[PDB]
Number of protein chains: 2
Amino acid sequence: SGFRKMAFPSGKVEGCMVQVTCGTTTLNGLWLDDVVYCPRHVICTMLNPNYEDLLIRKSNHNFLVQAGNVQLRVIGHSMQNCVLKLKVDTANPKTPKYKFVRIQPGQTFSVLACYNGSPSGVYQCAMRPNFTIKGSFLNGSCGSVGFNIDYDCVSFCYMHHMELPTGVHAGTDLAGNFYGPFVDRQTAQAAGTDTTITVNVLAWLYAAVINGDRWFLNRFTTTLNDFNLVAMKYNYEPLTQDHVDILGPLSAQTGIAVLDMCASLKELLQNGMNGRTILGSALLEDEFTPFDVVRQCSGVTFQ
Amino acid sequence: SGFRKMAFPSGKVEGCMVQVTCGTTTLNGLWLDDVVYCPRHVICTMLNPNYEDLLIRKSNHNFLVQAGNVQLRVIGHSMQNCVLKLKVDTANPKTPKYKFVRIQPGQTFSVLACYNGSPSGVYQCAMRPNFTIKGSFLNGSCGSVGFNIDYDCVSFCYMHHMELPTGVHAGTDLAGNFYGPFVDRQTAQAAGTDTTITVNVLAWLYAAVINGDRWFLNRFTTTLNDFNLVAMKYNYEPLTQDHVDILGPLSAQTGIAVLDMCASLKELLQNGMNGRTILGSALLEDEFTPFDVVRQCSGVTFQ
Ligand SMILES: *[C@H](O)[C@H](C[C@@H]1CCNC1=O)NC(=O)[C@H](CC(C)(C)C)NC(=O)[C@@](C)(NC(=O)OCc1ccccc1)C(C)C
Ligand SMILES: *[C@H](O)[C@H](C[C@@H]1CCNC1=O)NC(=O)[C@H](CC(C)(C)C)NC(=O)[C@@](C)(NC(=O)OCc1ccccc1)C(C)C
């Protein structure tokens, strides 16, 4: 038993991390097949760039691409939105089955923080409703990727770009399109009002239940509206009937009805946690999707 | 910026995970060079085993050892304490530079949870003072390892064995010796009274400081004794003058004296956190060593 913030095993992505330098700018890139995806501000030197005039003045030989102790030779470059696909002369032998995928807020993905093309650490994140992530990134970590793994296949969904002034982060998917109203430019931009992910907090409460944490339950129940009218008050995000659908097998395995656990989340929101924790946490924790909980509380592996 | 519970990148260990079956018992093993280290209860079928009479009745051919889609042939077996070194005829090509190391309580290590030899997830842990870890393990996860990584070298320090009745876990180092008063046997055993790791909580407070969380600081200071006499009250573990030494570069980079942050931790312990968080947490968090914080708040990589 037990319940941790678990990342995906990071080995498949490590073999795809490379160093990309251009001028006095160095960041991380993603080497899949014979293409090295990196952020596009690497061609910069950031207040108000026209990226189309910057890329047209570049040539192949401006991009230093370091795959460890091996320089990679670029043979063509193109900008798809806010990413650079530099296609090179070696296809990466550790390329794995993969997919580029665009996630929805609430969904969670492992992040492989990188510097100079060397993985530094791995941690789990969630796409906040306001299209930010709260991770750990220093100068030199751009081009780090975020990703889930489904059996043997690697769904890249995130590439780090920039830190907003509240210490949150913003980045694209791998087709190059920013999540949210964020632009790769040193102009005032701000995350937006964030909300809590109601469907993940209930999952997590189910994750407590499977693990002997039952202090926050009750006899009570209520209806989806009556609770969503309290979800709004405490800045949680609306619960749909389609959310309840996805919280079924959890409610199956534990025999606690979704509307009852909502009623229990009510209780908790309106009363706080009065000097206790759930799952080692004194806060309500919305970065565990329903599919996370059943991965972890039931042990699916990957190979 | 930002501050997450970051695991080590898990790629080096993945290439060392194998499946070991014996009878109707299957668990994980660690394939380094031509030796497959696994727990020794795999020879079991658990109330009161003499493991020396169990191993002597075994033969090489009883150990099914599955390295994915390749059966590995054991050619000799030996029990070093609570582990089985089954030496096999193939030396693992993904063996990396490694060390077997025995950690001290307070120290933290990445854990690569495995089932059927397939890594399931990776998370960071700390060796609790009572020689337990709080991780995430289901039936079939024994022989998972815990580990730090120093440049290119992999210090294995943990192998999962058993869950205690409070949902905590206990396991050995890789020489086979249990951390603490725990035995690989289905007899009543209990973790012991746990304490909080005072030197890690101050590190974490320093980790808040570097990141714009200054609400818990103050002008005050006090002496090491006067605070350790409160550390006892709130079940924290004694702070030494050698701990203060290790909390130096943090106190260097931020210009906050160690005795002042102690004074600030006092304040917090005696008053609680009155409706705020530090680093996204409403609790005081002792699973970040001083060397963690500077790894993360300064970006050391690995290759
Ligand atoms: C690439 O490694 C680097 C990584 C960030 C540095 C620290 N954390 C990161 O994720 N990316 C940048 O340096 C990025 C560059 C672009 C602006 C995207 C081209 N810069 C930033 O993240 C900064 C400059 N912030 C902003 O870009 O703008 C938001 C803003 C600017 C001015 C006033 C208000 C808001 C810094 C926060 C580093
Ligand atoms: C190997 O995968 C397996 C992994 C544990 C199962 C769930 N989490 C784990 O880490 N290990 C065991 O099944 C282990 C076997 C030995 C006892 C070590 C040989 N068994 C346990 O963990 C159990 C049986 N607990 C105990 O071993 O004993 C403590 C105890 C027993 C009885 C009364 C009080 C305390 C279970 C908790 C699974």
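Just so it is clear, chain B uses Swiss-Prot numbers, and the residues here are 3264-3308, 3312-3569, in order.
Determined via X-ray crystallography, 2.5 Å.
Cβ from N, Cα, C; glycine included.
What Swiss-Prot annotates here:
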{"type": "ACT_SITE", "residues": "B:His3304", "note": "active site, for 3CL-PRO activity"}
{"type": "VARIANT", "residues": "B:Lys3353 to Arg", "note": "In strain: Beta/B.1.351"}
{"type": "VARIANT", "residues": "B:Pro3395 to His", "note": "In strain: Omicron/BA.1, Omicron/BA.2, Omicron/BA.2.12.1, Omicron/BA.2.75, Omicron/BA.4, Omicron/BA.5, Omicron/BQ.1.1, Omicron/XBB.1.5, Omicron/EG.5.1"}
{"type": "ACT_SITE", "residues": "B:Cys3408", "note": "active site, nucleophile"}
{"type": "VARIANT", "residues": "B:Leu3468 to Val", "note": "In strain: Zeta/P.2"}
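Annotated features, which come from Swiss-Prot, shown on the structure.
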residue	record	Cβ contacts under 8 Å, 6 or more apart
B:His3304	active site, for 3CL-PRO activity	B:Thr3288, B:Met3312, B:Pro3315, B:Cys3408, B:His3427, B:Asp3450
B:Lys3353	variant position	B:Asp3297, B:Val3298, B:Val3299, B:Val3340, B:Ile3341, B:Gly3342, B:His3343, B:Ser3344
B:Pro3395	variant position	B:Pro3371, B:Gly3372, B:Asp3460, B:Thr3461, B:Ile3463, B:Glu3503
B:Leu3468	variant position	B:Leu3505, B:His3509, B:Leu3513, B:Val3524, B:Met3527, B:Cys3528, B:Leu3531, B:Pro3556
**OP:** Tell me whether B:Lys3353 (variant position) sits in a helix, a strand or coil according to DSSP.
**Re:** strand
Original post:
With 3 residues left out of the model, how far is B:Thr3308 from B:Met3312 at the Cα, in Å?
Top reply: 6
Original post:
Which of the recorded positions B:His3304, B:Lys3353, B:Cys3408 have a Cβ less than 6 Å from any atom of ligand 2?
Top reply: B:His3304, B:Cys3408
**OP:** Determine the Cβ neighbour count for B:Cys3408 (active site, nucleophile): the number of other Cβ atoms within 10 Å of its Cβ.
**Re:** 26
